[PDB]
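Undergrad: Below: one structure in structure tokens.
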Amino acid sequence: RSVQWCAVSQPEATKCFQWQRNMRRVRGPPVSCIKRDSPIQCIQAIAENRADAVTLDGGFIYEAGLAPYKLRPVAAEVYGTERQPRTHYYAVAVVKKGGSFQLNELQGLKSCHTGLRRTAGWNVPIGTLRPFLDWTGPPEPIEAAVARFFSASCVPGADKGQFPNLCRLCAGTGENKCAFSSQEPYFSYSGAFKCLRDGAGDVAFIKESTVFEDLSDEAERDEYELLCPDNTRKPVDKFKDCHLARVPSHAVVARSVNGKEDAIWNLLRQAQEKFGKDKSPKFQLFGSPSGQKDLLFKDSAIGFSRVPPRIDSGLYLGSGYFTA
Ligand SMILES: [Fe+3]
């Protein structure tokens, strides 16, 4: 009963079958592929024993750990470089150089977010910005307070009908507009950075590596800066002293009871050695096809680090903090 990986979209399922084929070719541990249409559908499938593993951003690790699911993080993604690896990242606010607006002066501007309920793209910035919002609190959806704070935004996964403003800057065509998938050009970290790069938004809520990885000409980095919580703007390489939060990396979650943790780890450990960073030219576990974003795992990540037993989502997440 090989590990059953859960894809949250068709392109992800396609990559999973490619991963599977390659594992077979190299005689490594097998990986089955189950296809679903959203992170919560994968979380449910796992809780239901219909799947075993799925990589999630912290905002979703939180949701996955709640009843009736109770999934726990078993393996964390590793970012940084081989010489300087790390299992954490920085939520940053990137802007075009030239402007004078600061973090406390975003009312009425345009924003680009990785996706609804994601760490760097939603939870941290919206949390940080709360003092500047006019949220009356529940039962009002915070999306309403946000849609009336920013004049227009691209928040992949937002309710187009209820909060049209949150999807207006999204580039997807037809029903793909504002999709929480690669169907939306402005989805995830790279998509949100593109939303800013293209000039659709004034600020992009992403991570520190995006700008360095997405510009094929290093000279273009000069066109960008970061909005610091102390209300100053600094170069994109100063993220350590200029970020909205430092948070633990995305992680593969599994069932807390009979979750097949040793199997999942053996699969990931081997998948990394054979198809990880600069390993096989035939398949890249951390690479996605043209126009697709972070299929299965974070594009350009470098490996995994096993999470010690009995650490639940709450405990895993407790390492993240926000500079409000
Ligand atoms: Fe994230």
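The numbers used for chain A are those of Swiss-Prot, and the residues that appear cover 23-346, in sequence.
If you check the header, you will see the structure was determined by X-ray crystallography, 2.0 Å.
Cβ coordinates come from backbone N, Cα and C, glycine included.
Okay, these came from Swiss-Prot:
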- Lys92: active site (ACT_SITE)
- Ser278: active site, nucleophile (ACT_SITE)
- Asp79, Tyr111, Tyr211, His272: Fe(3+) 1 binding site (BINDING)
- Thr136, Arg140, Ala142, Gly143: hydrogencarbonate 1 binding site (BINDING)
- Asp79 to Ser: Impairs iron binding and changes domain closure (MUTAGEN)
- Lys92 to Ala: Almost no protease activity (MUTAGEN)
- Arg140 to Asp, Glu or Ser: Disrupts anion binding site and destabilizes iron binding (MUTAGEN)
- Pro270 to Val: No effect (MUTAGEN)
- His272 to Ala, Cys, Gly, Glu, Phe, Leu, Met, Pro, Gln, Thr or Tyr: Destabilizes iron binding (MUTAGEN)
- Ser278 to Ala: No protease activity (MUTAGEN)
Undergrad: Just the recorded positions from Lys92, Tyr111, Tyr211, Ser278 whose C-beta lies under 6 Å from any atom of ligand 1, please, or none if there are none.
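TA: Within range of ligand 1: none.
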Undergrad: At a 10 A cut-off on CB-CB distances, which of the recorded positions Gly143, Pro270 has the highest count?
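TA: Sorting the candidates by Cβ neighbours within 10 Å, the top entry is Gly143.
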Undergrad: Once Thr136, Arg140, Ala142, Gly143 are set aside, which residues in the chain still have Cβ within 8 Å of the Cβ centroid of the hydrogencarbonate 1 site?
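TA: Residues close to the hydrogencarbonate 1 site, other than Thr136, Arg140, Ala142, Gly143: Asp79, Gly81, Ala113, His135, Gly137, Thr141, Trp144, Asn145, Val146, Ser210, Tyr211, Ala214, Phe227, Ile228, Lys229.
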Undergrad: Under a three-state reduction of DSSP output, how is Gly143 (hydrogencarbonate 1 binding site) classified: helix, strand, or coil?
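TA: Note: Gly143 (hydrogencarbonate 1 binding site) is helical by DSSP.
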Undergrad: At the Cα level, what's the spacing in Å between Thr136 (hydrogencarbonate 1 binding site) and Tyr211 (Fe(3+) 1 binding site), rounded?
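TA: That comes out at 5 Å between the alpha carbons.
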Undergrad: I need the neighbours of the Fe(3+) 1 site defined by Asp79, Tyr111, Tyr211, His272. Which other residues of that chain put their C-beta within 8 angstroms of the C-beta centroid, in sequence order?
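TA: Going along the sequence, the neighbours come out as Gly80, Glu99, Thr136, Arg140, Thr141, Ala142, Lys229, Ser271, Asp316, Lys320.
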Undergrad: For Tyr111 (Fe(3+) 1 binding site), just count the other CB atoms lying within 10 A of its CB, please.
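TA: Step by step: centre on the Cβ of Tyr111 (Fe(3+) 1 binding site), count other Cβ atoms within 10 Å, giving 27.
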Undergrad: Fill in the CA-CA distance, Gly143 (hydrogencarbonate 1 binding site) to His272 (mutagenesis position), as an integer in Å.
TA: 13
